[PDB]
Protein chains: 4
Amino acid sequence: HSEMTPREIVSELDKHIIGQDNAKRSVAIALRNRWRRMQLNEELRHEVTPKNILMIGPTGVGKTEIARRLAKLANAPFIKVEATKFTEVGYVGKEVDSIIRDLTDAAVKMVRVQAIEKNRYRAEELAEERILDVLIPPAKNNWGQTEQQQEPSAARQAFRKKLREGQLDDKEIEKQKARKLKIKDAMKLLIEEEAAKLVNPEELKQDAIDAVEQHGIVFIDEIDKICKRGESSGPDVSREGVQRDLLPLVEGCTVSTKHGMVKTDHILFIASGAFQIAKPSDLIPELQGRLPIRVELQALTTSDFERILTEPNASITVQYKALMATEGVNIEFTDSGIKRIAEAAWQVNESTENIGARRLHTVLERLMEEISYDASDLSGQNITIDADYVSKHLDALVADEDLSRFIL
Amino acid sequence: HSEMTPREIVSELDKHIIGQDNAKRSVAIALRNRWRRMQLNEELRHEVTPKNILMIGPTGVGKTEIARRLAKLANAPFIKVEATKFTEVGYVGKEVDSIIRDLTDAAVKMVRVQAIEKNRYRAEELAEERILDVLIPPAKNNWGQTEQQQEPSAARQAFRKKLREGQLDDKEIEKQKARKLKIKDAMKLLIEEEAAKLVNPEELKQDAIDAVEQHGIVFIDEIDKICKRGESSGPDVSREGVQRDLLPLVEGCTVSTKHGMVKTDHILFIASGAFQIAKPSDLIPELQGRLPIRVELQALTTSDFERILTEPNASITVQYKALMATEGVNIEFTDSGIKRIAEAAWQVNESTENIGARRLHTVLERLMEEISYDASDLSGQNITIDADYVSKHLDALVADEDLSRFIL
Amino acid sequence: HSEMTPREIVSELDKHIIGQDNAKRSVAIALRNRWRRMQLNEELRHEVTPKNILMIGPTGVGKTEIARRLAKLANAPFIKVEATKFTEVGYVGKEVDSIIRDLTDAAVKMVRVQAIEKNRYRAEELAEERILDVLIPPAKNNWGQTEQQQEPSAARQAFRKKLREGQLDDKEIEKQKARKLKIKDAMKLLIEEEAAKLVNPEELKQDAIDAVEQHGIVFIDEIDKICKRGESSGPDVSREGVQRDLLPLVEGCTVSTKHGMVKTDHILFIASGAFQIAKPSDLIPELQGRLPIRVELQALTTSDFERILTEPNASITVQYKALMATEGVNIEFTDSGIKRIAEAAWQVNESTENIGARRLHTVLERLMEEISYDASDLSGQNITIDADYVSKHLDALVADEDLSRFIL
Amino acid sequence: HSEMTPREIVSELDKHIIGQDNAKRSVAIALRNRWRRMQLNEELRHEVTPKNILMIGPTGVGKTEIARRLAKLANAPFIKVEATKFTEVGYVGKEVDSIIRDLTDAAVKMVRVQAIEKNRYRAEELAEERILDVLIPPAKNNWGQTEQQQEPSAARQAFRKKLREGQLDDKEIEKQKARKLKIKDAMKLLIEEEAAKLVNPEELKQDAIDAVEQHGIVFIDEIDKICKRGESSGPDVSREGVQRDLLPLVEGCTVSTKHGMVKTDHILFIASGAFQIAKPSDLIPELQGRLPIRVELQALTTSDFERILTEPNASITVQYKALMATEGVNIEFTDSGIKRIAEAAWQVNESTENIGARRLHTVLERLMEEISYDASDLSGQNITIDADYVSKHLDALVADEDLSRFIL
Ligand SMILES: Nc1ncnc2c1ncn2[C@@H]1O[C@H](COP(=O)(O)OP(=O)(O)O)[C@@H](O)[C@H]1O
Ligand SMILES: Nc1ncnc2c1ncn2[C@@H]1O[C@H](COP(=O)(O)OP(=O)(O)O)[C@@H](O)[C@H]1O
Ligand SMILES: Nc1ncnc2c1ncn2[C@@H]1O[C@H](COP(=O)(O)OP(=O)(O)O)[C@@H](O)[C@H]1O
Ligand SMILES: Nc1ncnc2c1ncn2[C@@H]1O[C@H](COP(=O)(O)OP(=O)(O)O)[C@@H](O)[C@H]1O
């Protein structure tokens, strides 16, 4: 669908993710290729398959975010499954087809919600005519001057201009309705009333299929957790089982959805792993073939942290400012304030367990717990969060390790 | 929906839970944020997600209560699931999606019950017109004077006024009815019919969805029992598995309910643990990221006990009084009688197994077993529960340990 | 159905698979026999059963391809199942009948898609008459002159000729429609309606059955992994169990599909194995009897690699060129550039894990990652991939072993 | 149904099976007994139950073939299940009722297909009248001389005689049809069209039940694999479990089929085993009682092999000749040619694993792989397969043992 060049894709992706430029270009090549395909002929359109990607890197450094924004950027159906979620089906559990079902149930919960956007002006234009008709019951067979029913639009325009807020005047209209009711009701009873007339069935639900098959993006987290490890063997075939089970999906097959028959042949797959215990080559042969693209993602640095805090559109910091503005409070972060928030986050990840950028949300959130509570009783104030404040609120916590495993 | 400042929320929570102010603050900021979000713009509303909380504290000190009163204070759908439930799914178990289904089913049994409220008034106000139309069959063509019909409001009035109690008189009215059933019964049958035709079936079930999606509150109890421990390895896999399974729910996804397709991106999660064996930093990194808020709850003291006994609204001590009054017995606890009831509870908890505040219920019940039975034959009396009475009924039991593990 | 002599089949297969002539001959005799049978008499048609084949050979050398191109050459339904899948059924697993169900479901999604072909022409040829009948409403009672109607084929012609592109103009036509939707849309909506009423629903699904029963091709991958081994005993039971489970399918039986009752007596089975651990004589005797044909496939050499790279139809090298042309870039591989690409692939397979021809895809993709991204900004250019370019992009990676287990 | 004497049964069975005369008479007594029963009175018809048989012998020597031909000879519903197929249901798997279901789904896939045979002359006689009616639209209310609509049968007989191949003349006829179409279509659209009018529901599906209950034949392979063995105990009750599970079926009970309620009381059961590890007496008491008939089958000899190659009706050799005739090639086997084919088969079974007569299909098939391929380019030739040819094609293979475990 998108006609964006890889470079334009990476650009757009730079608005949400800091660094990880390589994974960006990989994911960008994949998107542009879907365009490149449709510009081909009959034959080559069956042969050319998605160049699936294997993202390699430590926790919370942007693997899923990149895939999520890529998906969101091409208005593509997106699903994220954890590979181990199937390592238990040998005793019972979700079958792997579920992935294509869900990427269909949400690929529908998408086309449906995005049919309320398109059909939101129809019920409040060619449908608000319901109330204005029981306010000024149109002439006994309107005359006909293509401006005759545009004439009132005086007697009419008055009932519309006044319908800019003034209501609660109970009347009635029309299984159509008939029943006597109120406008804060016989108006809202129309909101949905006249809208289901425009949205059909065998096209809306028929298109979800079209979407999944053409633009579906499946993100398989922890693919490395289903590779063979040298600690046992019984659980290995269990793991390797999930690999074989996943095989039909990325090799090309047909799954049964309660919305139709979906073909996975062109669904793009972004697998993901840390690969500390296993290596991509421990993945079965058939899967390595279907995972042509390998891209590495680096661990985040303190500078990466500072940037993540503020650069992304609607960055945690920006959102915080917004939310406090809700309470009528003007919150503001100084450069050194951020530098320390990032510093704290790095400290805890290094002194305890590393969870990547995640750590920033908890640190940032703990730092603000006080303003967040008192916000309402501070309205009309300019609160500045600077190095000082940051230090007074986080030092003790970060400093105390056992406490960090609980509170930070 | 609520417009209560965090501080206002805590106050309303103070009416039910003693102490644990920090946990109140935490849970209150969470609520307030759901409001703060709707005040944002198109973009920032997709970005800002719930600030899930992880409550850390010993058993029976107010964790579930706090959360339950939070949801009950926001008329939000609330589900409490025991995390370990899904451990055995590795062999065969309830899917984790079940959590969002059940959230939905009780969220339906909710919007549906609270539908019987609005349709309980106008449900039997138009239900009268039915029985009256056969006690004073209206004129052949009413005369539009908007008062020429409210005329009986003479003959009519008498039947309505005599229908304020003196009914039970057979009749016949109207798939409508056309049967000949008593008015006590026509009245009853009418409660239904008129009520139902007054309920929008579609919007009903479509609202339960809106609820779960917008105000859903999931309480995952003992999440700490699905963290990794140094005792074995096989369990840890399934243990951690349940974390991976829960992951999509708290990260954002779509589940299939039999009442529709529900999205979890904005359900608020309150996880809970004791954390004596594991530490919050033992949860998988993707989960720690989704639990930005950490709050500890302190163990209850004896003062806490004394207060929990009488201070809350509908406190168990107040409940007992109410229940005894039902029997015509005036029950009164003295300050020392309560100081001693609490004292006893603390004693069994230190003496044997510490079950937190739960212990007050059993001690209090053992103490009243006597009155509770005789109540009826004690009507019109002023029984007083003081230190003497208390000590006479609990001391022997409390002092005897083995007997305590059975009887209290 | 096909009337191709075995030799003709092999030729058509030579267009996609390099070498492995023996396996081609084997699979070609199988097809030819399905014809040879229909030439027999009533009796001899029940007797003669498919000559199932057992392909023996290392990974990624052309086994599945051969079989896939065989079915695709006979427009036959084709399913590929990994035999070990059913191992875990001993604890809980997909039934083996699932193979014939899935064969049927993709065989349905097949006869159904190939229905959209014939109903894509006359589907929108009679779909025009619809839009035209509202641009030139036909006379009140056409005049049977079989040309007096093709008269407009004047006024009519103009709208048809102006409907060859210049449409998008609103209209209204006819559960039919009776709505007022744009012609770009009436046209679209018409594609469906006229197409559907043109599809015999019963014979559709009844044909998928006919297909599976008459031309079904089941490919049971890694059957050798369900043979008995001298390592344990418990698994062997389930292992062999899967053989007993498969037995009725390849011996002749009836399975229940949700689209009807399918019989397997004439599905052709192509089993596959590496057979390093077990030997074909390790399959249970009832199964060896049903696999009358045994053919070995040799490992691929570097010449094989070089050829596989450019020789097939829509070979990956040709595909890349096509894809790059989509970006306006002329890509050309020199003889030595290809000799070196193949060389590299063979090197990683000897150096690390030998994944057969699959390796060409990853090496080729790593090699083009650079061009692939820049393509757009390289439009109108003649990029040439020669030994130099190749060596500059692969040598370092290929030479570094550990890096190969990740990146290639 | 059949009125054949046991001797006539064995005779008819001799047309397909070589040797194994005893198993023949056993299976023949069983069939004749079903006739003997219906010739009895009310009482004795409930009491007399099938004399179930236990066939004892080595692989591929005629156990199933005998049972298959017996079934086929009495047009009885036949099902073959592998006993171990249920030894896994203790962890999950097919329930034993499935056997009676399948023996119903195929016992239906039988009555249905054999309703297309009976109703194949009805649509091409009293239904081809559809096309001849739109070719010569019958008189306005045919007169009536019992030879009046037999009169045309000139104008009529001409349209029928010419309808012996000449068509493709699009017309139309009549949810009946109406729609304009073609004869290679409006003729075929009639083939099934007028035929569903003769076949009813509650008799066709009602009779399948009647069949299974009266003539059902269940063949339970490897019954010995579910007897107790002295290697373990846990899996024993698992095996012995399948015995108990099978008990209701051969003792008399009711199973639920989606076609009706089937009674197994008169289904004939032919169990089968090798009994090398266990003995029939290791079968549980109740099952030995229900398996009154015990018959042994001998291993096949080289002479048995020579005879099997050529005597049976539609013997592999005969079929081969037929199939090559399809290619216009005259294949012919000399007595010594066969003697050697059999010899080779015996050799391999003795030098490696014995798989009985199965071995002949693989040897025979390998021997012909060349003629089978070149058949089309040899048309009009008399190819003789004699001792020489046989030797040149099989010697090397049979001689090389490891190769035989793969290729033969
Ligand atoms: N490079 C990055 N740029 C911006 N945000 C990031 C980055 N890395 C991690 N994050 C933040 O941390 C969280 C971690 O999840 P995610 O980014 O999906 O990575 P992973 O898939 O490795 O866990 C995300 O919510 C995201 O907002
Ligand atoms: N701080 C408290 N204030 C009031 N009641 C409490 C408190 N702590 C415990 N309780 C009582 O004890 C029971 C213990 O359950 P709960 O409060 O859910 O805590 P927990 O989740 O730790 O078990 C509740 O029913 C509640 O009525
Ligand atoms: N002989 C060959 N000719 C052409 N392509 C081949 C050949 N061998 C392997 N390949 C390529 O390598 C991949 C390996 O899969 P496949 O051919 O199914 O063999 P296998 O079943 O042994 O894994 C295929 O996609 C195919 O395009
Ligand atoms: N005595 C025999 N006469 C004719 N064919 C036989 C004989 N024994 C085995 N066969 C052939 O070998 C195959 C082996 O299967 P089957 O005869 O069912 O025996 P079993 O049940 O012991 O495996 C059959 O397809 C059959 O054609």
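All positions are counted from 1 along the displayed chain.
The deposited model was determined using X-ray crystallography, 2.8 Å.
Even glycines carry a Cβ here, placed using N, Cα and C.
Listed in sequence order, B:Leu247, B:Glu251 are the same-chain residues six or more apart from B:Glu286 (mutagenesis position) with CB atoms under 8 A from its CB. B:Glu286 (mutagenesis position) falls within a helical segment according to DSSP. Feature annotation from Swiss-Prot assigns ATP binding site to B:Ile18, B:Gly60, B:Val61, B:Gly62, B:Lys63, B:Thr64, B:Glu65, B:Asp221, B:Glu286, B:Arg358.
A mutagenesis experiment is reported in Swiss-Prot for this position, B:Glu88 to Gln, and the note states: Severely reduced protease activity. Secondary structure at B:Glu88 (mutagenesis position), as computed by DSSP, is helix. Here B:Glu88 (mutagenesis position) comes close to no residue that lies at least six apart in sequence on the same chain with a C-beta under 8 angstroms from its C-beta.
Sequence-distant contacts of B:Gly93 (mutagenesis position), defined by Cβ-Cβ distance under 8 angstroms and a gap of at least six in the same chain, are B:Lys85, B:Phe86, B:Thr87. B:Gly93 (mutagenesis position) carries neither a helix nor a strand DSSP state and counts as coil. Here Swiss-Prot notes a mutagenesis experiment, B:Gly93 to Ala, with the remark: Almost no protease or ATP hydrolysis activity.
Quoting Swiss-Prot on the mutagenesis of B:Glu95 to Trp: Partial loss of protease activity.
Swiss-Prot documents B:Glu286 to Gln (Swiss-Prot position 321) as a published mutagenesis change and attaches the note Complete loss of activity.
The two recorded residues, B:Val61 (ATP binding site) and B:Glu95 (mutagenesis position), show a Cα separation of 30 Å. The two recorded residues, B:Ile18 (ATP binding site) and B:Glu95 (mutagenesis position), show a Cα separation of 36 Å. Closeness to ligand 2 is met by B:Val61, these being the recorded positions among B:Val61, B:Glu88, B:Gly93, B:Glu95, B:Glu286 whose Cβ falls under 6 Å from the molecule.
Cα of B:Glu65 (ATP binding site) to Cα of B:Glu95 (mutagenesis position): a distance of 26 Å. Residue pair B:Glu95 (mutagenesis position) / B:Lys63 (ATP binding site) shows a Cα separation of 25 Å. The subset of recorded positions B:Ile18, B:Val61, B:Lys63, B:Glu65, B:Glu88 lying near chain A, with Cβ atoms under 8 Å apart, is empty. Taking each of the recorded positions B:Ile18, B:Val61, B:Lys63, B:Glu65, B:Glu95 in turn and counting other Cβ atoms within 10 Å of its Cβ gives the largest count for B:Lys63.
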